[PDB]
Each structure stands twice: as C-alpha cells, then as structure tokens.
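Here is the structure we will look at, set down as structure tokens.
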Amino acid sequence: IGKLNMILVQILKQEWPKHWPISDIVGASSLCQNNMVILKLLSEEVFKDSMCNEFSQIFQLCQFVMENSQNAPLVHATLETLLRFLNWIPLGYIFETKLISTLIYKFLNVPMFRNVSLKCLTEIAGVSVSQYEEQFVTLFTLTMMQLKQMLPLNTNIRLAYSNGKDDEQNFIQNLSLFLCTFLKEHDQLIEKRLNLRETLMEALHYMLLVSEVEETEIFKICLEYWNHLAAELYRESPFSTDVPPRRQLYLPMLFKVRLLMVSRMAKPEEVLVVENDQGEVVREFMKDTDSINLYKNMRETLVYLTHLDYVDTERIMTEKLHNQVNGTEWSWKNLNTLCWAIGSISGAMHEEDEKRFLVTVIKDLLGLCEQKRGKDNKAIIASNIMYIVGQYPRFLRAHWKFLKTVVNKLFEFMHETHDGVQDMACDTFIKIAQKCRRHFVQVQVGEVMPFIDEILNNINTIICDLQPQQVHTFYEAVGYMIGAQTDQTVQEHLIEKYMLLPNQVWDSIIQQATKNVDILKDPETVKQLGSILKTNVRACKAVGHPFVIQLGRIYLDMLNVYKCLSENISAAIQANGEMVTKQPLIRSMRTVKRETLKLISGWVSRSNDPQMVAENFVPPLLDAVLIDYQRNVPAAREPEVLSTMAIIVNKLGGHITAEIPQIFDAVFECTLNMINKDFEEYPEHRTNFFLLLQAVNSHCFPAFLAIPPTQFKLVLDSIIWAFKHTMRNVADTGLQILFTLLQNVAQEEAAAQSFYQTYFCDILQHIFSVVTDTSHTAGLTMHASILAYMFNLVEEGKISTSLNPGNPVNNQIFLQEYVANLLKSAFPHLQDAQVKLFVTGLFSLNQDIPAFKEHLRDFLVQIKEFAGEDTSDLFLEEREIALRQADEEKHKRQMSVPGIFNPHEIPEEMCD
Ligand SMILES: *[C@@H](CC(=O)NNc1cnccn1)n1cnc(-c2cc(C(F)(F)F)cc(C(F)(F)F)c2)n1
C-alpha cells in the first residue's frame, strides 16, 4: 500500500488544484478508511483559497459517516481526517450542523476517540471569527460539562500523569491544548456571560492542576496560556494594582498562578553553577534551545504577574525564603528555583519596594549561608547570592557599603577552588562593574580613595588562582571600571597601572627576543604572548579610545613580533608543507597573529581621530601585514587582515585612499582566487573580503579609478560573481556593493563614460540573467532598484556615448530592443508584442521604485503562471518583511513593560 500512497503524494505534488481538482470521495459510499487515510496524506501536501469550497464534499461525507457509523477504527480515521481539514472546511458547515454536539456527546466521552475527539475540538477552538459566538459558548460550556465527568477536578493530575498510561498522558496534553487555545481565542466571549464564570473557574482550576505536570511540553503549553492571560490582564490596566472587569474575574486564582510560577522557575542563563543529577554541585557544561525560550516565557509571565500585584509577589517570595531558612523545606532544588525567581523579576517592581524586598532577601540568604557548613551547600548558596546581586544593579548603586562588601567577597570567591564558582564570580564581577562603573572611580561616602585603586594595588593577588579565560574576564571588568573615568590625566595613569603586569611580561619577552629571537619559537613564549594579546584586546574593548595610551607603548614591538612569527610559520610551511599549519605550535603562532590583528581592529573601530591613525599606525601595519598576506599560501593567510582592512578603511575613508592601490595590489588578487573555486573552503575570508570591498567602495571610491583598469576588471567580475551567488547573504552584499558602485561612478565624468561603454551592457545582462533565473528572488527589490537606476541614467541621457559601437542609434531605443532580445532569450515562448508592451511599461516606470518593482513582479508572475510554477517565493521578501515587522512590534511592546529585559540587556542604561 505504501507505493500507492507515495504515487498519490507525487501526483498531488503535480498541481492538485490543476491536475486533480475530491472526486475519489465518491468511492467511500468498508473503503471509507482507505479514503480517509488518502486524504490524511494529502493534508500535508497542501501548504489561499485553494478551491477550498470543495472540501465541503469531504465534510458532507464525514458527517454522514460520523452520524451513522459505529466502526471504531473508521471513526478514529474520520476524526483524524476532519482534525486535519478543519483548517479549510467552510465555517457554515461546522458551526451549523450537528457536528459539535455529535462528537462531544458521542466520542469525547468514549476512550477510543477521546484524544482525537479532544484534538478535533481544539481545532474548532482554533477558529478565530466573530461569527458563531453562541456556538463557541455552547462548545466550551458543554465540553467542560463532559470533561468534568471524565476527569473530575479533585483528581491530582500530577500523579495521574506521572503514573498514567500513554493515552492518559496524551489526554492531559490535549486537554491543556484545548483549554489554552479556546481561552486564548474566546475568553472574552466566556467572560461576558455572568452565569458561566464558575465554569471559567473550572477551566482555570484545570489549568492550575495540569500546570503541575513535570514533563516539559505540558508545562510549556500551560506557560504559554499563562503568558497570554497575564499579558491580557496587564494590558487591561497596566498603570495600577477599582479592579477592572477581567482582572476582577481572574483575581480569585491569580495567587495560585504566581505560586506555580515561582515554584517551577527554569534556570536562567547567567547561572553557571547547577546541581547535577548525582547529588553534587558542578559548573554547567551544556545548553538547550528549549531552555532559553522557556526561561524567556517564564520571565514574561512572572513579570506580568508581578506588575499585576507587587505586594503579593513580595509576600510569596519572602515567605518561601523565610521557610527555606527555617529549614522547613531546605533543599538545593527549592532554593535554586526560588533564587532564580527572585532574580528573574529584576527591574519591574518599584524603587522603594525593591529595596524593601531585597533587604529581607539578602538578610535571609546571608543567614542561610551562615547556617550551612557543607561545601556543596556553601557553593550553591554562594552561586545563588551571586545571581541575585548580579541581577539587581538598581539596588547596588544605591548602597555603596553593600556594593564594596559584595565586591570584596567576590574576590574572596575568586580564590575558591570549586569547579564553577570562580567562573560565576568573574562573570558576576563583569555584570557589576559594567553597570556600576562610576561608583568605583568616584570617591564614595566616607572612604578616602576610589575602589579602583584598591583593586589595582592588589590585582596580582586577586588573579593569583584564576584560569586564563577568567583572567581576561577580570581584566575586561576592570577595563569597564576604568573606562568611566572621564579625566584623561587620571585615566592615563589608571591605564598604565592597569596594564602593568602584562606589560612587565611583555617587556620581559621582548627583551629576551631582542637578545635572541629564537625565544619566539618556544611554545611557552608563544602561549604567553597569546595570553597577553588577548588581555590587551579585552582591555581595549572595554576602555575604548583612551586605550591608545597602552597601544602606542607596545605597537612597534607587537608588529615586530608579528613579522617574526610570520617568517617562522612561512619558513616552516615552505620546508615541511601546508599541513604544518595543523601543528599546535604553528596554531599558537597564528593565534598570536590573529590577536594582534584583532587588537588593532578593535582599537581603530573605536578611535575618533582618524588623522593621527593614518599618520602613525597605518603605514607600519601595511608594511608588516600586506606582504605576508600576499606571500603565504591559503592555508596560512589570516582573514583578520581583511577584517582589519575593512575596519581601517571604514574609519579613515579619504585619509587612507592613497594606500588603497597597494592594499589591493597585495590582497585583492590573492584573496579572490581563494573564494571562487570552491564556495565552502574559506567562508570567513569570503565574508571579510566583501566587507573590505563594500567599505572601500563606500568611503574610498576614487581608489578604483587609481588602480589599473585590468584589476578594476577583476573588481567588477568579483561583484558580478557576488550577486550571481546562490547564498542569500553574499548575494545581498553583492547587490548592495553593485548599487553603491553605480551611484558612485555616476559622479565622475570620464570614468562614468568609460565605465558605461565598457561594462553597462554586461552588468545589465547579468542582472536580468539573475532576475529571470529567479535564483535570488529575495533581493528582487534591490534588482528593481538597480534596473530602475540604470534605466533612469540611460533615459535621462546621462550616457552620452552610444552603447552600440557599430550602429549609430539612439540609446533608449537600443536598450529597448536589447532588453527585449534578452527577455526573449530567457523565455523563448514570449510573444513579440507582449515583450514590447512590458519593456515600454518598465521604461515608463523608471522613476518610481515601488511601481517598477510591482510591474516587474507582475510580469514575472504571469510568466510563472504560464509555466504553472509556484509564485509563493516571488513574494518572499514581503512575507519576510511582515515577519520582521511583527518581531519589531513585539520587541517594541516588551520594552514598554519593565522587567521583561534584564538590566544588562536594555540599551537604555540609566545614569551612573
Ligand atoms: C556566608 C559565608 C560568609 O560570608 N562568611 N563566613 C565567615 C566569616 N568570617 C569568618 C569565617 N567565616 N556566605 C556565603 N556567600 C556569601 C556572600 C556572597 C556574596 C556574593 F557576592 F558572592 F554573591 C555576597 C555576600 C555579601 F552579601 F556581600 F556579604 C555574601 N556569604
């Protein structure tokens, strides 16, 4: 039978609404199950209004069979088929006939059909129309009356699911789905009925009970429902906490919802230390895409619920915590979840209320800590307390004494030997310093000297046990702390003391190399240089422009080291082969080179005085890098060279234009040959290459007129290869570069005319080739813009030269028959008059980009329809725009609700 199903599937793929526009349903008039399975298969071959009215033929027979047949397998199959086709069957059939009553009385109460029957009702609940309001109300009230008998509220759904059979678990899931969907789409319908409120409480009670099922999927469904309900009630009246109607109706059970939320809170990402299944405390090692989304939903729900009632949230939390300190419920799981909840509602709340809540929370946590002696408990408590103080910079910035105590204890934790406590401490140290910079540098109340100095004077001891990654983390934190010091005369000394330890190591290594360069081949020396350069990169990332004070100190030695490592690795590769790059020592040297380039790129991207950058830093970099990049084989070419060139060109523009020819002489031709041959070989080099090309085109276009034309040929060839590419991102970048290049070249007279005569027809031919080929339909707007631009330039007469070399002819007419011939070649079946009309319209629309786009799209769509080809992807950008608009709207809404985003996530950093 499988072969028949596959053959029918393939036949359906061959344009069902054209080749087979439902007739087989007649055969069901013992065989009905075969029909139902066939349509079940068809239900996924279907992806608007695909002649959907003929689904009524399915529904009529389904009602007939449903109303009259007792064959349980057949009933199940028919119910499944209807479950699929409720997405399209006309509404005037489902809501008018005996359907709802028929299955709610005849099947929903029967185990053989319970799950499918409830799923069918879920799909009916999924219909979202203002019509049939009374039928929806009847559906919900009757379904509740049924499932009340079938699953009484007194049942402990947690236990029933945990020990329940597979079908029972599926029934619990389907009940959750039905309740969630129906209340989402019709709660206002139910709430408007005074007498039904008790049944609404029954639904809410079911939601509470089913929310306690452990399995992640069930709780995800319940959480989505709770998120919807909380959002709706919050938006009913978000400014206060008399009660509005809906909130008044839901309040009698909101408390249980908050208790559920706090009890079951998922792990935040910032918590590195977790309890392992074997009963021990360890650092986290894996992540799940489910966890992040579940945590985000959990945070949304709980922040909405807190906005609904602040006092009650405080009460709940403070009581759970008072309980766990008392030892009534002491357990790492409970404390972890409670502290995750305490940190998750960070923000929101209010200022004085947050202070009041956190004072008691910190007191209770400290006492709990001071009571538990076991090392595992001491780690769990420390981790949780770190998470709390990490998520509440608002509290810290108002209490200097506590902030200093937290920082000192965090340093004490940095020495703690436990697996993940050090990482927790350093990550929290960033989260503190980043969001509380000014307090560290400004002399606070009572103290004599800024806290940054107590850090720097003891930095070596503070970093006397850290893993190198944690060392870079800590240096980045200190970098943020210094970065806020506005006084340059003090910031320079702070930087010098700040960098003093790695600068000492650097000076030692440089002195050793000067005495003998062979030291650079020692793996330990290379590793230390890599660590120092990573520290410098992170410090530059933090401090920003003032980092030049440190950078200029070591710049020349850094480039000398780069040259020495370049020579070493190049000689090694030349002597022993390309695979030499795989050796750990060679990889470490390449890491040193990569970090040098990254440091320069990082500093330049934040520099604000391009003149001095061009004068001092650029020429040594070019001398040290370009020849190496040209000479090395692909296996040893650093893509960070291209990235740095992109960044430097972007920042400097006209100040570096004179150097562009050399850069292209060294890089361009060498790198291009690596990209073209095989697409996947060097994705990073490809990306950095097109970044460089876009930057130089945008900010240093005159360079293209300086380089020899034989190489500008390669530039245009690379751009054309770029937009003809298959992958979306590279094609988009190619189109952007092409359009910018046209705009730029339009401004230089002789260059404009020569470029037109040499390439205009080639570029147009390639653009129409890609458009007709449709291989990159997503960029059709850019294609329309480019085509319109060229059509305008020719139409306005700005192309003074005759495009045809051999024929004295008008440019407009010439381009007209040229594009007509091109279109005819692409699609030989097009008629002459059709193409003539299309080209005349297209030319007439050169002045209006949206109109041009829609004209071209309509022409291409009718070509597809002649070919019978799918037109869905030809509107892909529009649908993508819709998705982006929806996402941006959601983001816009979330920022309006305090607490949904972490204090370390909002761009709107409050003062201090
Ligand atoms: C409790 C253990 C402790 O802090 N001190 N025990 C002593 C004191 N004197 C002599 C002998 N033993 N404990 C565990 N964790 C914390 C704690 C952690 C943090 C954080 F920054 F790491 F999150 C901060 C603080 C605070 F509130 F700043 F004190 C305490 N305390």
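Here chain A follows Swiss-Prot, giving residues 127-147, 150-157, 162-179, 195-388, 401-1071 in order.
So this one's electron microscopy, 3.4 Å, going by the header.
Backbone N, Cα and C define each Cβ position, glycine as well.
Swiss-Prot has this to say about the protein:
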| type | residues | note |
| --- | --- | --- |
| MUTAGEN | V284 to E | Does not abolish Rex-mediated mRNA export |
| MUTAGEN | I337 to L | Does not abolish Rex-mediated mRNA export |
| MUTAGEN | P411 to T | Strongly abolishes interaction with Rex and RANBP3, abolishes Rex-mediated mRNA export. Does not abolish interaction with RANBP3; when associated with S-414. Abolishes Rex multimerization; when associated with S-414 |
| MUTAGEN | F414 to S | Strongly abolishes interaction with Rex and RANBP3, abolishes Rex-mediated mRNA export. Does not abolish interaction with RANBP3; when associated with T-411. Abolishes Rex multimerization; when associated with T-411 |
| MUTAGEN | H481 to Q | Strongly abolishes interaction with Rex and RANBP3, abolishes Rex-mediated mRNA export |
| MUTAGEN | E513 to A | Abolishes Ran binding activity and nuclear export complex formation. Abolishes Ran binding activity and nuclear export complex formation; when associated with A-553 and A-554 |
| MUTAGEN | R553 to A | Enhances Ran binding activity and does not abolish nuclear export complex formation; when associated with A-550 and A-590. Abolishes Ran binding activity and nuclear export complex formation; when associated with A-513 and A-554 |
| MUTAGEN | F561 to A | Abolishes Ran binding activity and nuclear export complex formation. Abolishes Ran binding activity and nuclear export complex formation; when associated with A-554. Does not abolish Ran binding activity and partially abolish nuclear export complex formation; when associated with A-525 |
| MUTAGEN | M583 to A | Enhances Ran binding activity; when associated with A-590 |
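Missing segment of 12 residues between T388 and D401: the endpoint Cα atoms are separated by 9 Å.
Of the listed mutagenesis positions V284, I337, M583, the Cβ environment within 10 Å is emptiest of other Cβ atoms at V284. Comparing Cα positions, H481 (mutagenesis position) lies closest to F414 out of the mutagenesis positions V284, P411, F414.
Around the Cβ of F561 (mutagenesis position), a 10 Å sphere holds 15 further Cβ atoms from the protein chains shown. Unbuilt region (2 residues) between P147 and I150. Cα separation across the gap: 7 Å.
The mutagenesis positions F414, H481, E513 differ in how many other CB atoms lie within 10 Å of their CB, and the one with the most is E513. Among the mutagenesis positions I337, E513, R553, the ones whose Cα sits within 10 Å of the Cα of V284 (mutagenesis position) are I337. Checking Cα-Cα distances from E513 (mutagenesis position) against the mutagenesis positions (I337, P411, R553) with a 10 Å cut-off leaves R553, in sequence order. For the unresolved segment of 15 residues bounded by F179 and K195, the separation of the terminal Cα atoms comes to 9 Å. 4 residues are missing from the deposited coordinates between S157 and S162, whose CA atoms sit 9 angstrom from each other. When the mutagenesis positions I337, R553, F561, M583 are ranked by how far their Cα is from the Cα of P411 (mutagenesis position), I337 comes first. Counting only the Cα atoms, the space from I337 (mutagenesis position) to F561 (mutagenesis position) is about 51 angstrom.
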